[PDB]
Amino acid sequence: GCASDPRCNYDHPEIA
């Protein structure tokens, strides 16, 4: 779910 966060896409790229 976090991957959906614009701040997560940068923190968890491997996920998104």
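We're sticking with Swiss-Prot numbering for chain A, so the shown stretch reads 50-65, in order.
Cβ atoms are placed via backbone N, Cα and C, with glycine included.
Taken verbatim from Swiss-Prot:
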MUTAGEN   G50 to K  In non-hydroxylated and non-gamma-carboxylated analog; no change in potency of inhibition of rat alpha-9-alpha-10/CHRNA9-CHRNA10 nAChR. Decrease in potency of inhibition of HVA calcium channels in rat/mouse DRG neurons
MUTAGEN   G50 to A or D  In non-hydroxylated and non-gamma-carboxylated analog; no change in potency of inhibition of rat alpha-9-alpha-10/CHRNA9-CHRNA10 nAChR. No change in potency of inhibition of HVA calcium channels in rat/mouse DRG neurons
MUTAGEN   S53 to D  In non-hydroxylated and non-gamma-carboxylated analog; 1.7-fold decrease in potency of inhibition of rat alpha-9-alpha-10/CHRNA9-CHRNA10 nAChR. No change in potency of inhibition of HVA calcium channels in rat/mouse DRG neurons
MUTAGEN   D54 to A or K  In non-hydroxylated and non-gamma-carboxylated analog; almost complete loss of potency of inhibition of rat alpha-9-alpha-10/CHRNA9-CHRNA10 nAChR. Decrease in potency of inhibition of HVA calcium channels in rat/mouse DRG neurons
MUTAGEN   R56 to A, D or K  In non-hydroxylated and non-gamma-carboxylated analog; almost complete loss of potency of inhibition of rat alpha-9-alpha-10/CHRNA9-CHRNA10 nAChR. Decrease in potency of inhibition of HVA calcium channels in rat/mouse DRG neurons
MUTAGEN   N58 to D  In non-hydroxylated and non-gamma-carboxylated analog; no change in potency of inhibition of rat alpha-9-alpha-10/CHRNA9-CHRNA10 nAChR. No change in potency of inhibition of HVA calcium channels in rat/mouse DRG neurons
MUTAGEN   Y59 to A or K  In non-hydroxylated and non-gamma-carboxylated analog; no change in potency of inhibition of rat alpha-9-alpha-10/CHRNA9-CHRNA10 nAChR. Decrease in potency of inhibition of HVA calcium channels in rat/mouse DRG neurons
MUTAGEN   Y59 to D  In non-hydroxylated and non-gamma-carboxylated analog; 5-fold decrease in potency of inhibition of rat alpha-9-alpha-10/CHRNA9-CHRNA10 nAChR. Decrease in potency of inhibition of HVA calcium channels in rat/mouse DRG neurons
MUTAGEN   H61 to A  In non-hydroxylated and non-gamma-carboxylated analog; 10-fold decrease in potency of inhibition of rat alpha-9-alpha-10/CHRNA9-CHRNA10 nAChR. Decrease in potency of inhibition of HVA calcium channels in rat/mouse DRG neurons
MUTAGEN   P62 to D or K  In non-hydroxylated and non-gamma-carboxylated analog; complete loss of potency of inhibition of rat alpha-9-alpha-10/CHRNA9-CHRNA10 nAChR. Decrease in potency of inhibition of HVA calcium channels in rat/mouse DRG neurons
MUTAGEN   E63 to K  In non-hydroxylated and non-gamma-carboxylated analog; about 3-fold decrease in potency of inhibition of rat alpha-9-alpha-10/CHRNA9-CHRNA10 nAChR. Decrease in potency of inhibition of HVA calcium channels in rat/mouse DRG neurons
MUTAGEN   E63 to D  In non-hydroxylated and non-gamma-carboxylated analog; about 2-fold decrease in potency of inhibition of rat alpha-9-alpha-10/CHRNA9-CHRNA10 nAChR. No change in potency of inhibition of HVA calcium channels in rat/mouse DRG neurons
Cβ atoms near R56 (mutagenesis position) (within 10 Å, other residues, all chains): 8
Number of Cβ atoms other than its own within 10 Å, given for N58 (mutagenesis position): 13
Which of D54, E63, all mutagenesis positions, has a Cβ with the fewest other Cβ atoms inside 10 Å: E63
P62 (mutagenesis position): tally of other CB atoms within 10 A of its CB: 9
Set of same-chain residues at least 6 away whose C-beta sits under 8 angstroms from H61 (mutagenesis position): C51, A52
For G50 (mutagenesis position), the number of other Cβ atoms found within 10 Å of its own Cβ: 6
Secondary structure at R56 (mutagenesis position), reduced by DSSP to three states: coil
Mapped DSSP class for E63 (mutagenesis position), helix or strand or coil: coil
Distance, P62 (mutagenesis position) to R56 (mutagenesis position) (CA atoms, angstrom): 10
All-chain count of other Cβ atoms within 10 Å of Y59 (mutagenesis position): 9
Secondary-structure category, per DSSP, in which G50 (mutagenesis position) falls: coil
